[PDB]
Amino acid sequence: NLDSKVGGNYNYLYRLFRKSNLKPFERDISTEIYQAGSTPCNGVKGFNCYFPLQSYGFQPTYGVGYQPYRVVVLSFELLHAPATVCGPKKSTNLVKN
Amino acid sequence: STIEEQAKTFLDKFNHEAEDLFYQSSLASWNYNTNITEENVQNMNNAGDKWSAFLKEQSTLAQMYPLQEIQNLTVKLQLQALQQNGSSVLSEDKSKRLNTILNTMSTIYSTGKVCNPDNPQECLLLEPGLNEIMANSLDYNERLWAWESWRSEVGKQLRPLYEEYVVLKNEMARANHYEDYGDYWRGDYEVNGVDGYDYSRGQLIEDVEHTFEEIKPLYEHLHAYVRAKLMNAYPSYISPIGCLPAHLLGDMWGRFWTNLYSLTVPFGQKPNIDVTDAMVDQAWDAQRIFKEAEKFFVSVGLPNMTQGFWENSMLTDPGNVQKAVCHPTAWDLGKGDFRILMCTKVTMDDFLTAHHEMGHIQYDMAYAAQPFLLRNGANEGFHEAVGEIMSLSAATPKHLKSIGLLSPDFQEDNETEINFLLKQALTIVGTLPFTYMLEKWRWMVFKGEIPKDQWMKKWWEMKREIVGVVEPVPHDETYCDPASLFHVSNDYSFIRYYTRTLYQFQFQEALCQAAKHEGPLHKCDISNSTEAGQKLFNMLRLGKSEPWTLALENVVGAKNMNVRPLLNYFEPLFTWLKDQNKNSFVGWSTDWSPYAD
């Protein structure tokens, strides 16, 4: 109901091809052309040279299973630094005497 | 470094790009079919040419990956369709003229008409105009005027266009290393790469010929039954040992005999099963017709329909302002977008049609997890066969009494069931000889065994032998019967109709044995039985990614087509036809002619 629009949204891309698998918690923004074989590429599309970034088709008419989902991943890591963020507290009534 | 790694990389990226353009190409055709506008006619040609030229550009990189170095079966099948260059193998002059002949023959068929001999001012087009009149017309001259005069301005006019259609399509198969163009359509059944399951292309010729031999004793008893009913009308023109006229088959080309079911009713003193009058009292609309059919797929274990399917369905035609084609068709766009364009009225046929149209959508959901290149039926006959077996279980009296259409006190006996098996036989039994006749004729002409002058000489000669039909007026080589046909002129597969009958009856017998149904096969109902849907779901998700001979064994246990389910399902009708034909002559002769005495 938000991202998908009539005509398609090409702003959101993804990396289809990479020479190996990424390490945990790694981000690679490199746009360098992926080389499948031994044929030289040098940033020019051609035989065994493919542009890795591909587009997500976004329209409201697509099926429910393939609808894009906005995913928010919270990374919980406990380091040796002093703890700060904590859960919410609760305040009760005050009585005297 | 290996070719398999380079071929798989090309296929991984191609599946994404080909799926994006095919969706927009199918969406442009959807907006054009549902709404006639000047913007949609341009978007269909624009999006259609972008997807058509996309396969041509990717075919250049597809031929650079030989299949000899690939040991994977799924990779070679994805590169099998991409290896063919299509019309690019033809010369520049023959490639441009090929689309011209196809568009010319399709335009003449749509714009063709036969003016009334009695009313020269009124001129009615074939579809719907002439196709509707030929159904209910009982007159001898009225049917002959529309049947004979059509091929005069069409069959004779399309002859030079058909001669060019044969020459252009033969040069494409020769560049593709095919024996002829008749072998091109037989390449859809081709299976290679697996030991013992290999299926040769030339084997189909012997398969359709051998299975048709066991069809003859069933077809001869039905052909003599229809001839005995129409013998009293014209005893002079219709001989007991002769053949039936071509124009009296119930329509133009004699594809289906259902139009003759009115006069062929064995017992007119008993009511017939009809859900039309039952839905009127229940007050049902087009919204609940698809809803009740969706629960039929849930009772067998198959998944339900997505919310976008029922919301985007087109339930009617809003007058002439926005016009949509009422011909039922299941359109599959992609990425889970499923839509059906049909004009839904309240009739007994629309109930069985809803199960057929939703059968194609339910069939696409199983293999939808496969890549775009692997999304397809295993052959051309499995597409429509899956939707028919869903309608066969719905037409049974058991399923009608379940939801309340048919009264539970309705008497079901031999007299009621024989009347029902005869209606299906006219559509089924009458189709097999006619489909085997015209398809075998095309294979002989495309091969070169029949000279151009003998086209019509062998057409009617082999017609009395197969379907037992003789022409009232003899025709010369100028006329061409297949040129006016919808499937031949539009370059669609005509073989899918013959094999569909054999595939749908095999699946009907196998699913009823898995659910432990007893009695005759036409009494079987697959509703409420979840055991049969599980065995079928395994094959439905395979598609063409696996050999159709291997996927067929996982259901019926057979590696090829078999006539046994064809005879068993028609066995109750075959026993009744044999007793009624004792007073007549079983079979026909090819030496009888209406103009030769």
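Since chain B takes its numbers from Swiss-Prot, the residues it shows come out as 19-615.
Cβ from N, Cα, C; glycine included.
Swiss-Prot lists B:19-607 with the feature domain 'Peptidase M2'. What Swiss-Prot says about the mutagenesis result for B:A25 to V is this: Increases slightly the interaction with RBD domain of SARS-CoV-2 spike protein. In Swiss-Prot, the entry for mutagenesis B:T27 to Y states: Increases slightly the interaction with RBD domain of SARS-CoV-2 spike protein. In sACE2.v2.2; increases interaction with RBD domain of SARS-CoV-2 spike protein; when associated with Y-330 and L-386. The structure shown retains the original residue. For the mutagenesis of B:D38 to A, Swiss-Prot gives this note: No effect on interaction with SARS-CoV spike glycoprotein. The structure shown keeps the original residue. Annotation of the published mutagenesis B:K68 to D in Swiss-Prot: Slightly inhibits interaction with SARS-CoV spike glycoprotein; the original residue is retained in the structure shown. Recorded in Swiss-Prot as a mutagenesis result, B:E110 to P carries the remark: No effect on interaction with SARS-CoV spike glycoprotein. Swiss-Prot lists B:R169, B:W477, B:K481 with the feature chloride binding site. While the structure shown retains the original residue, Swiss-Prot records the mutagenesis experiment B:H345 to A with this note: Complete loss of enzyme activity. For the published mutagenesis B:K353 to H, A or D, Swiss-Prot gives the following note: Abolishes interaction with SARS-CoV spike glycoprotein. According to Swiss-Prot, the mutagenesis experiment B:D355 to A carries the annotation: Strongly inhibits interaction with SARS-CoV spike glycoprotein. Residues or ranges marked as Zn(2+) binding site in Swiss-Prot: B:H374, B:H378, B:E402. Residues annotated as active site, proton acceptor in Swiss-Prot: B:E375. According to Swiss-Prot, the experimentally introduced change B:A386 to L is described as follows: Increases slightly the interaction with RBD domain of SARS-CoV-2 spike protein. In sACE2.v2.2; increases interaction with RBD domain of SARS-CoV-2 spike protein; when associated with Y-27 and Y-330. Under its mutagenesis annotations, Swiss-Prot gives B:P389 to A the following note: Slightly inhibits interaction with SARS-CoV spike glycoprotein. Looking at Swiss-Prot, you'll find the mutagenesis B:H505 to A noted as follows: Complete loss of enzyme activity.
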Would you list the other residues of this chain near chloride - those whose C-beta lies within 8 angstroms of the C-beta centroid of B:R169, B:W477, B:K481 - in sequence order?
B:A264, B:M474, B:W478, B:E489, B:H493, B:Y497, B:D499
Specify the secondary structure state of B:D355 (mutagenesis position) as given by DSSP, simplified to three classes.
strand
Check the Cα distances from B:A386 (mutagenesis position) to each of the mutagenesis positions B:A25, B:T27, B:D38, B:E110, B:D355, B:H505 and keep only the ones within 10 Å.
none
Listing the recorded positions B:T27, B:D38, B:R169, B:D355, B:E402, B:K481, which lie under 8 Å (Cβ to Cβ) from chain A?
B:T27, B:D38, B:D355
Does B:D355 (mutagenesis position) have same-chain partners at least 6 apart in sequence with Cβ under 8 Å from its own Cβ, and which are they?
B:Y41, B:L45, B:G326, B:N330
Residues satisfying Cβ distance under 8 Å from B:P389 (mutagenesis position), sequence separation of at least 6:
B:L29, B:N33, B:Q96
For the Zn(2+) site (B:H374, B:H378, B:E402), what does the 8 A shell look like? I mean other same-chain residues with CB within 8 A of the CB centroid.
B:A348, B:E375, B:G377, B:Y381, B:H401, B:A403, B:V404, B:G405, B:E406
Inter-residue C-alpha distance, B:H378 (Zn(2+) binding site) and B:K68 (mutagenesis position) (nearest angstrom):
26
B:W477 (chloride binding site) versus B:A25 (mutagenesis position) - Cα distance in angstrom:
47
Nearest to B:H505 (mutagenesis position) by Cα, among B:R169, B:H374, B:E375, B:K481 (recorded positions)?
B:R169
Around B:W477 (chloride binding site), how many other C-beta atoms are within 10 angstroms of its C-beta?
21
Provide the three-state secondary structure of B:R169 (chloride binding site) computed with DSSP.
helix
